[PDB]
Amino acid sequence: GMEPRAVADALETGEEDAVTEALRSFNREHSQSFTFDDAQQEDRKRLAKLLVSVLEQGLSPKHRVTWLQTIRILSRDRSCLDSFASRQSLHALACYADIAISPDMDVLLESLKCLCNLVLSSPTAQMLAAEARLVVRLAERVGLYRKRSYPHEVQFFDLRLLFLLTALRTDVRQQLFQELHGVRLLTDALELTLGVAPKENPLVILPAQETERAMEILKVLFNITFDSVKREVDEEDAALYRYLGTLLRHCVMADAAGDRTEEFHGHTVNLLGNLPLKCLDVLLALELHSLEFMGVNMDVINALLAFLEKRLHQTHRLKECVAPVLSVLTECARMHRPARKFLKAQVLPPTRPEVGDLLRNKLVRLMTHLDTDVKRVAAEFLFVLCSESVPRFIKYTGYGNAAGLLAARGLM
């Protein structure tokens, strides 16, 4: 490959053969991160200003993927990306991604890759991406993922771009939730990706690519629901959320190809914690396909229990990662007596509860955690398992830990 200053000098001579050959040479050496050199930064910024001028006038269909690939490489550098944060620049990339509001697969992927880098780091690009309404045809392409057909990497970066837009812009988040039927659209995309219907066999194992797309779908669903779901919900919004919860029930029961299972269960449970509390009853709505407890299938509740144990092993200071699963389990225990007795039997058999490495000793230690969120939910979880009896709660957890649920907060 050749150095940025050489590429810029190649364009200055203007011979079409030296230009493309310089771009493709640069694209091969700099496609990996070990090539990026602090010393060549001003040459990269110089090259970025040249290329945004070309991109904004338009890219010829041949060499189009070559130009975008250079822009995509340059966009990894923070100091070069503002050169591209313009209406004309984003609009040009939106067209080559075919999400401009007004089918070359490799041009599509490179533009989506460019747009992901641009909006991620620039408040101006975030403002321009919202104004350009890229979310509309981004969502419409996701809905047509069955009728139409796109490669997995295009599908992934559509969802990644959708994730970034909903994460970085409140107004894009509201648009997808309130006016673009985002929950229904992405619940549909999740079922297609999972390959199972709500009422079918519990999904056992998900392929690696489907896991990547499904996790992105779960993250977008998290974005548009952590903010906008009032906890009281009508009959139409209850059924979709129950429909979605049944898909999340599959995710809980299943593993992900490779070692992505716990990350896959992390995004599933995070979303479960966003649903209206009443819709969590789907987690107890399994038939026997095998863990029976007082007539109720506890396999889902047992699976959330295993995930809770796994993540308590694997987190030093980030115990907050288990607050979603604890609140889901708490409301299951609070709403359903058989789930409460099972969880108490599994966690709390009949002197210093904070000592040990059984599951109950680890949960009790969370009751005094630094993160206020996780110390209160772990406290309420065990309090509910104790049938909300303060004496029993104190006996099983010790008064120093149980005080975080009584007003005796502040004596300690």
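The first residue you see is number 1, and the count goes up from there.
Cβ coordinates are placed from backbone N, Cα and C, and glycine is handled just like the others.
Mutagenesis annotation in Swiss-Prot: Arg72 to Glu (Swiss-Prot position 71), described as Abolished ability to fold GNAQ; the structure shown retains the original residue. DSSP gives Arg72 (mutagenesis position) a helix state.
In the three-state DSSP assignment, the secondary structure recorded for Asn117 (mutagenesis position) is helix. According to Swiss-Prot, the mutagenesis experiment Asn117 to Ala (Swiss-Prot position 123) carries this note: Abolished ability to fold GNAQ.
Recorded in Swiss-Prot as a mutagenesis result, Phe157 to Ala (Swiss-Prot position 163) carries the remark: Does not affect ability to fold GNAQ. Just so you know, the Cβ of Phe157 (mutagenesis position) picks up 23 other Cβ atoms within 10 Å once every protein chain is counted.
Recorded in Swiss-Prot as a mutagenesis result, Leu168 to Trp (Swiss-Prot position 174) carries the remark: Does not affect ability to fold GNAQ. Proximity of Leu168 (mutagenesis position) to non-local residues of its own chain (separation of 6 or more, Cβ distance below 8 Å) is seen for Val119, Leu120, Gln126, given in sequence order.
One mutagenesis experiment named in Swiss-Prot is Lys219 to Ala (Swiss-Prot position 225), and its note says Does not affect ability to fold GNAQ. Taking a C-beta cut-off of under 8 Å and a sequence gap of six or more, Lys219 (mutagenesis position) has these contacts in its own chain: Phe163, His267.
Annotation of the mutagenesis experiment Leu370 to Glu (Swiss-Prot position 383) in Swiss-Prot: Reduced ability to promote guanine exchange of G-alpha proteins. The number of other Cβ atoms within 10 Å of the Cβ belonging to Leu370 (mutagenesis position), over all protein chains shown, comes to 9.
What Swiss-Prot notes for the published mutagenesis of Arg376 to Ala (Swiss-Prot position 389) is this: Does not greatly affect ability to fold GNAQ. According to DSSP, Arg376 (mutagenesis position) sits within a helical segment.
In the three-state DSSP scheme, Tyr399 (mutagenesis position) is classed as helix. Long-range Cβ contacts of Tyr399 (mutagenesis position) within its own chain (separation 6+, distance under 8 Å) are none. Record note (Swiss-Prot), mutagenesis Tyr399 to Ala (Swiss-Prot position 412): Does not affect ability to promote guanine exchange of G-alpha proteins. The unchanged residue is displayed.
According to Swiss-Prot, the experimentally introduced change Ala402 to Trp (Swiss-Prot position 415) is described as follows: Strongly reduced ability to promote guanine exchange of G-alpha proteins. Annotation for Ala402 (mutagenesis position): same-chain Cβ neighbours under 8 Å, separated by at least 6 residues, are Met367, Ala379, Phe383, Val390, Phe393, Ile394.
Here the residue is the original one, while Swiss-Prot reports the published mutagenesis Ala403 to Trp (Swiss-Prot position 416) with the comment Does not greatly affect ability to fold GNAQ. Using a 10 Å Cβ-Cβ cutoff, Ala403 (mutagenesis position) registers 19 neighbours.
Between the alpha carbons (Cα) of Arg376 (mutagenesis position) and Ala403 (mutagenesis position) lies a span of roughly 10 Å.
A simple way to gauge crowding: the CB of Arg376 (mutagenesis position) has 19 other CB atoms within 10 angstroms, across all the protein chains here. For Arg72 (mutagenesis position), the nearest neighbour among the mutagenesis positions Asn117, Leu370, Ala403, judged by Cα separation, is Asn117.
Cβ neighbour count for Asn117 (mutagenesis position): 23 (other Cβ atoms within 10 Å of its Cβ, all protein chains included).
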